[PDB]
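Here the structure is laid out as structure tokens; the discussion comes afterwards.
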Amino acid sequence: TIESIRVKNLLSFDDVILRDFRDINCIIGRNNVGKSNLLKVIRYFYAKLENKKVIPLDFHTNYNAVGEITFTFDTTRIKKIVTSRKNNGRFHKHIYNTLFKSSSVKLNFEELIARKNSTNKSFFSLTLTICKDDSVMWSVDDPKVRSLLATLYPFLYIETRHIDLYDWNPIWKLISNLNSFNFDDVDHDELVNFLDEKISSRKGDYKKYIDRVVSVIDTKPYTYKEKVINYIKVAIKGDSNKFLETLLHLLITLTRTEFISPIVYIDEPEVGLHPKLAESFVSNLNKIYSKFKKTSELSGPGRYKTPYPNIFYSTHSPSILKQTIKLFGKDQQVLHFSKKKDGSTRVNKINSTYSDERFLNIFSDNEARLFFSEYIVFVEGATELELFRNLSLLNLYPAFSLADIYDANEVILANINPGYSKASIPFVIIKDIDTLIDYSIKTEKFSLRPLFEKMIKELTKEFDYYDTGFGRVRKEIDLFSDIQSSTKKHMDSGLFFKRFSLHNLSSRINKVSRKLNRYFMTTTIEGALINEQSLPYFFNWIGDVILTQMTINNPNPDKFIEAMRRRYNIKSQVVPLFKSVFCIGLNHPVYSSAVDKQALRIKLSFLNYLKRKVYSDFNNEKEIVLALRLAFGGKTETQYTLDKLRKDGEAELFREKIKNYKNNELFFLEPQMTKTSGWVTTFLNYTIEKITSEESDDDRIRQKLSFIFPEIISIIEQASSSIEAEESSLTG
Amino acid sequence: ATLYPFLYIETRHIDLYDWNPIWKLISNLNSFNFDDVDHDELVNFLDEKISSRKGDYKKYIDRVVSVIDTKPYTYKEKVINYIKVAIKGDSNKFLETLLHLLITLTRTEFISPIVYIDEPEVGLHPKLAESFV
Amino acid sequence: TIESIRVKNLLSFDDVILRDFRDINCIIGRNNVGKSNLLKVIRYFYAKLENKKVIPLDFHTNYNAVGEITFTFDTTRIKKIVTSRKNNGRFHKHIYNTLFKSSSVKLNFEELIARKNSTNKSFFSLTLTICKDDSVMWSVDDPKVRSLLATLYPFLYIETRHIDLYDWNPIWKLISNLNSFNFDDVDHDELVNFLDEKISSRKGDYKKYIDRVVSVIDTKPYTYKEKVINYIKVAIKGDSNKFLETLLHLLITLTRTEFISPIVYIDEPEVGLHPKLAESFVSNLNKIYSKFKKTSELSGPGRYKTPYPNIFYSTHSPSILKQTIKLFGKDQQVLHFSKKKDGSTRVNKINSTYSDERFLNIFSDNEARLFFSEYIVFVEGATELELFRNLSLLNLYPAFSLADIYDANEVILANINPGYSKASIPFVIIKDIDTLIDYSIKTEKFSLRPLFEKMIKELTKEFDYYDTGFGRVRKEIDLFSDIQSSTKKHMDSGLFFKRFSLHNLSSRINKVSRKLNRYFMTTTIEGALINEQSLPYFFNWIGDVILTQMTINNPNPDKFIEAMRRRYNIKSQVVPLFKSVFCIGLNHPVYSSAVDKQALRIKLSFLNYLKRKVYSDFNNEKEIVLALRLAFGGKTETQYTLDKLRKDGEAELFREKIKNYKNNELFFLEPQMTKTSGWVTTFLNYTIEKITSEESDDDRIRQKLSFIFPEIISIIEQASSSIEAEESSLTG
Amino acid sequence: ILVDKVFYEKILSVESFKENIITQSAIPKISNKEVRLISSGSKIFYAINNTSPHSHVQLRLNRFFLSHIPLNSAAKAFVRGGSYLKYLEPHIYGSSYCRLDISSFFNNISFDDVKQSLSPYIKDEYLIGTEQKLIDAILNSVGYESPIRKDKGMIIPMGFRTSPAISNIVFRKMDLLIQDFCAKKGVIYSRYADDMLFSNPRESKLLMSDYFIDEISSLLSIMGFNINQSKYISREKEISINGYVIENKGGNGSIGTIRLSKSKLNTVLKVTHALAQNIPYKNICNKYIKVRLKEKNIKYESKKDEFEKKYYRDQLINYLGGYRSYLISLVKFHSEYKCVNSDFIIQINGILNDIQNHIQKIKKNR
DNA sequence: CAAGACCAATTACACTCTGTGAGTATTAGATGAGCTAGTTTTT
């Protein structure tokens, strides 16, 4: 039908070109002005095709004297129809003479015409030129070609926001233009006589009535359009979303037996519609699309092989987009508009075809939301989703609130393929350092993962020349290649590195992979949360949990407390008393003043005891951080977890210390030591509240957060800087 | 109401793109019975007289109706459509035609309507108003 | 501050009562007619408050001669304002002369002493009755009371689909009504003199021009509203989403030093808006809501404790609802309307407050999509998401597509609490039997999970009388209690049951738990797919892989095949030859005719060999089903997985056979033998394609699917029946 | 809905009145020996035999025919979804209250009114030849000629299962007339069976005036209904209807409250107190619960006896559970409408806790 | 006693006359068992 649309120096388009049109085309983007301007360009071109006096479009810049609109039509099916010897009608000969005759006389019939009769496609290019003096120039200097193109590849525009339910003009126009019946053979007098014979007695009374009516009114005779519309209205037994669906269905049904291939543009198909209604609309469109398909073994009556008309959608709803993707697949595309740096509409294609059927079926609203995004943060793990979606943290960083976070593994990333649309949708993939380097305690070896080798191969400057601006890329690649060795011996029984530092390697990897839209963290997200600087806040959170978590199991608090004090020692047997008195409970009943004082004293004593035991058990204020990290499913600097250490058998004494602390000392926190336990959200909220209470201005709070959380604040600030650097283009 | 109907014609705010009073008068003021006529035979005849083979136009109409989900016409709408098909045609001229049609229709019926025309001379030459009267 | 709106026998309401109104009340549902009727009722009530000649609303049925609209206003703040001694003002006296006057003068000197405890709330009820003769009368016959109620609690309607940007009528109306300045003291002559002095070539030059202009345009004098509007316009320096946001901000800012409590109704705030735009709108509303809030430590200038006006939303976009739930939290509610069986609008509050902060923070588009649903199927596992979202299966059942599949564990289900919204959004929770009962090989005894005991406790109908039919529930409960015996012999090394059948127990559990919206499967999700009746098709699927997913590695196929045949035996060494010839490759190159024939012969020989080995190693024809089930992370009838069996040291020979098939024969299927590998989607697609090729009619295809997959089709049919039972209710 | 001959062929008379339809037999009336004439006070209840075609026809009429005819919203009795609590709810907004009762409501319903009310919903076609129509065939299963009331026509029995629906359907014109009359004067009207409750929110003496009674009597005289002056109650700011107290302090929109007086809950408190005092179950059910074994115990067939103890356990458990259901119906009504006193709510919560404890004690003892 | 106010729901011109609303004038395992039944309103 149509292949390319090129707009130069008109409205907001500078050198914009649109190509590769599928059966269904979805237009999305935050720049509504671009979509409106494209619609205006198309409508102006089709109005000038039909010779309608309309105001010429405005130029993008007045320093250009020419504005071009270029339309390329795929005139391959119609060429085959008119070339065939069987078809020799008046219209076929007219089409052949006005389009496929000028290009045929210039080609030899013995060789060129024989060679062109193959699977190759033929295109017709038409250019509209607007000059400074409001003058219109055409590539072809004859109205017949333009008129035939207008009546052969028509453009229909449907606006749902401003639609009339009582108006059926587009439907009747389309029905009249999609009829293969000659209505000139119908005799008006015979029809009037037939009506008169079967209306009443005294044959001729209805004829006299009609004669009187026409003699009184005496208006212009009905045109062919009016006559066919009236005949259709009488023949049929009767006459927002329903109107659009009916029009689209009748258009698809009536184009099965006609060579006319229209172009439909629907603006906002989801206004005033339930999400289920939009999904049902797309489902009905796909059902009627597939009802008239004759491919491979699928055949029989009611099946047509005619190409479907091109349909364009201006949608702001993820439901329509996801249904279109899941239902069509290879027969759809997604267009993102956005803008440029100086201000100019773009048109890019976002990946919508997936080779994984599982991803296509699982596809839900979360996946469809990535299309309507300006910055995507890709994470592997639900803990990162909890951290980056924290409302308290996002309140202090409004810029990062504009970026949406998606949980994807390598398979989901490969299916989505964010690299296809980088300018349209900037993205960053946040991963951990264990997907690049592998370490073993039994054998000293810094092995390289296949992903790291693939990155090295991609960054290998083969088939290249000199004149590199800055950065010893080759030296960095060589150093990363030779890092595989048997050095950096263990320290403290496979828990630290004697001299090697992962911070420098992580920084180098991040610097190299900035151009790859990838960020690798030094440790897991737990290491970024609980570090040597956040220990006071983690201890305060533990104290708050102790204070406002456990209650008295016994209905009578005073009697139970007195009995336990008289039975269990308050100093030597403090732990058994705490275990047998305080229990985890959602409700927090209010006790007496003496009972509350005793409970507060016991809680303070327990806090002091645990703090003293932690300080006097571990060596320095570094093993506490590692112990807490491994407690919450974390990793050490040797890339080992508690489960992996158990399967291996290293750091047995430290593992016994952890088991003793979990089973005896910290038993109320045991349910919160899981990844899907929500401890991240609670800890972040408590830290934010405490910092807000201490400091006054928001800048001080942000500085304190940067001091406490280096990596999280660093990545948030980097994403915010990227967003603010590319905010003008990705904003309407 | 049905024996002494009231009609109001505002010439100043009249529209030339609609004929609502005319079609209302035509539908209401009739002495026929547009019920004996049946859609099936109408179609059958149109199919026989239109083009191509037998039954093609009937199949086209059936497939259009089956996918439109529209309620059937009322009697007034059906008679309006029949009159529109049976005739060959679609400020001062509009008013004169409406009055002539109403008088002609009311010359064979006991219905005696009452017409009220507001400002029959807006945008009219004095000769045009005299010619209207 | 309304607290109750009651509509009886008007439009589409028979008896509908709305209560517990909050700040950000949101309205969702497919019954748009109900929302329109509610808006019409509110607008009619407020028009009749101001004595406007309007058409009375139609009755729901003509067999009632009365149509009532009841409005209850929370007159607690106003009563406290006007009761205080230091509020001697004309308007304050007017308020405490018409509203709080009849309920005070008729009481003794004791009742009022209990109304000054700062704990009670005062309610004012006003009823509008429309009679059969189009006559309307009120409960209180005092126009002053109605006018004062309209002034104190005004109603504002904002329409976004049809909004005029040029006219700012609501803004100027709010500015004129919400002010604390008296404009009657302004001297017009003084202002004109000042303007003349500002621009004066001579003393008294602009005065004569003003007098001439007034004389030549002499009309009715300006009203107070016009004067204040003009003064505001000359005082200010400046005149869809932006307009509404500015209006809402102005209304919120104005209602900070006034006791007027407006009511705001906004219809479709997201029409023609990007999802990010709607989210930003809700975020800005939350920011302006929180900026003017003072709580304990939060104080200082610019923050007020004045109650916020009630805001009503009519949104079809999940983005607005998601942001409202995430940001506002406890200060919002969701109202689902739907319909009744005979046809009548309902109103039900959907759960929108969550006690888990993690769930609120990671709240996403899927969770907001669950509220725009008519049937939710809750599943635990991504395999169920793959199976129940399969496109090739939903087309054959055009009734289960209306149901939305959500993956949720027990915690997510508890947070969502689907039982709160049961008559509005029907739901089914699909779980496995293993979540109710457990089995141990070492200690041959059943055990009851806490979930099953909790369900039994919920089903124990104590505190009950004797009723017919409700007698077998106690017997079923007693049987479910006593099935805890250890008399259950297991054969085949603890893989099957000698006499016990889990099918009957699962059927009984499903029968008793139907009333609790829970369905428990006999086996795991892989059990319903890999069964005896699916053995042929499954085998064919394997063959498909051997014919599709494995191609020759060598670039020259003929030479490599000849070398392998001359080197490796075709019969004894067939397995090594097959392993060394065919590898993993997406491309499917076409070879020579002889090469294709040889490859087809080799593939057929390998398929026959594997079929014979499977039928020979296992004899009962059923142990193969269990082997395949445990291969794809399944379970046995003893509720044991392959990993659990390995840890428990049971069925060593079976594990050895499984390892032999995995590492020796079915090595190409090893990537697909894990969860989330997409094997479910491929298997369903292949089975449905084969059945479609075999059976012509769709009913035959559905019957064959029911035969091969009994549990899946049973669940689908049950859900479809549940949907179609309430189809006339949950549909616009 | 409309019922034609085919509808009555296999829905209302699918098996019972089938042999009469095929063999051109007119459907007979209800014989004297086919009903019982039980007595309670000065009231006669007509009990139809359980094993009879007319009983099945009445069940099918009540399930299929007398369930789709529209009724008036003021009819809060004998209607699916109606209750006494809904009958008393609308009057919380009023300050003055008036109670009236129709005398012999079921006995004063003329059969001609029933016929004319059911005529629009039944096709006027002959059923059994040109002998009997379809309307009278339906009516023969509804009414009954009362020998006590002589040959005064087919009086609707007070014990038939079809009587309440027929009464509510026939009392629709009167409901509309009374509702319109009260609407013209700002009076809330609600009817339960034959008790009419009127509420006036305004400070007026319309309900205590003789004009209101005269107007209600004049309206009711259209269909021949009277009201007895024995139980005419007109009060202000408080009214007690069978223990249900509606109280409104008055004002210009004040909300009233609904509670239950100590007289209504005296029996359950006495039962709980007796259970607290360890009173034997022999005299706690034969005195308070008015349930007692007859002389013809164990059907005069068994010899084990000892069923008295288990009977006095069962029936006591049933009474406690039923009254608990009553109280929790009250609290659910409060949750739905918010028109019940808070102190009454806490009192019934305490009573419910006591009842649950006593039920647990009884079940532990058994 | 006797009573105003008694529900709602259930597109059309035949005629001889083709124009009129009459005038006429056409016109023709089958055999000991052995069992109760809520609160409240109407009533």
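Following Swiss-Prot, chain A shows residues 2-240, 258-750, kept in their order.
This entry, so its header tells us, was determined using electron microscopy, 3.1 Å.
Placed from the backbone N, Cα and C atoms, the Cβ positions cover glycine too.
Here's what Swiss-Prot has on this protein:
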- A:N33, A:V34, A:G35, A:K36, A:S37: ATP binding site (BINDING)
- A:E398, A:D450, A:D452: divalent metal cation 1 binding site (BINDING)
- A:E402, A:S623, A:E641: divalent metal cation 2 binding site (BINDING)
- A:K36 to A: No longer protects against SECphi6 infection (MUTAGEN)
Under DSSP, is A:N33 (ATP binding site) helix, strand or coil?
helix
Output, ordered by sequence, the same-chain residues six or more apart from A:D452 (divalent metal cation 1 binding site) with a CB under 8 Å from its CB, or 'none'.
A:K653, A:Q657
Report, in whole Å, the straight Cα-to-Cα distance of A:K36 (mutagenesis position) from A:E641 (divalent metal cation 2 binding site).
59
Around the ATP site (A:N33, A:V34, A:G35, A:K36, A:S37), what further same-chain residues have their C-beta within 8 angstroms of the site's C-beta centre?
A:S13, A:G30, A:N32, A:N38, A:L39, A:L40, A:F355, A:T363, A:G750
Can you tell me how far the Cα of A:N33 (ATP binding site) sits from the Cα of A:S623 (divalent metal cation 2 binding site), in Å?
64
Give me the CA-CA distance between A:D450 (divalent metal cation 1 binding site) and A:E402 (divalent metal cation 2 binding site), in Å, as a whole number.
11
Could you state the whole-number distance in Å separating the C-alpha atoms of A:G35 (ATP binding site) and A:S623 (divalent metal cation 2 binding site)?
67
Under 8 Å Cβ-Cβ from A:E402 (divalent metal cation 2 binding site), six or more apart in the same chain: what's there?
A:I423, A:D425, A:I448, A:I543
Let me spell it out: for each of the recorded positions (A:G35, A:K36, A:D450, A:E641), count the other Cβ atoms within 10 Å of that residue's Cβ, using every protein chain shown. Which one has the most?
A:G35
Determine which residues of this chain, when A:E398, A:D450, A:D452 are set aside, have a Cβ within 8 Å of the centroid of the divalent metal cation 1 site's Cβ atoms, and list them as they appear in the sequence.
A:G399, A:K449, A:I451, A:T453, A:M539, A:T542
Could you tell me the C-alpha distance between A:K36 (mutagenesis position) and A:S623 (divalent metal cation 2 binding site) in angstrom, no decimals?
68
Fill in the CA-CA distance, A:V34 (ATP binding site) to A:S623 (divalent metal cation 2 binding site), as an integer in Å.
67
Roughly how many angstrom lie between the C-alpha atoms of A:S37 (ATP binding site) and A:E398 (divalent metal cation 1 binding site)?
39
Near the Cβ of A:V34 (ATP binding site), how many other Cβ atoms are there if near means within 10 Å?
15
How many Å lie between the Cα of A:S623 (divalent metal cation 2 binding site) and the Cα of A:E398 (divalent metal cation 1 binding site)?
41
Tell me, how many other CB atoms lie within 10 A of the CB of A:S37 (ATP binding site), whichever protein chain they belong to?
15
By the count of other Cβ atoms within 10 Å, pick out the sparsest of the binding-site residues A:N33, A:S623.
A:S623
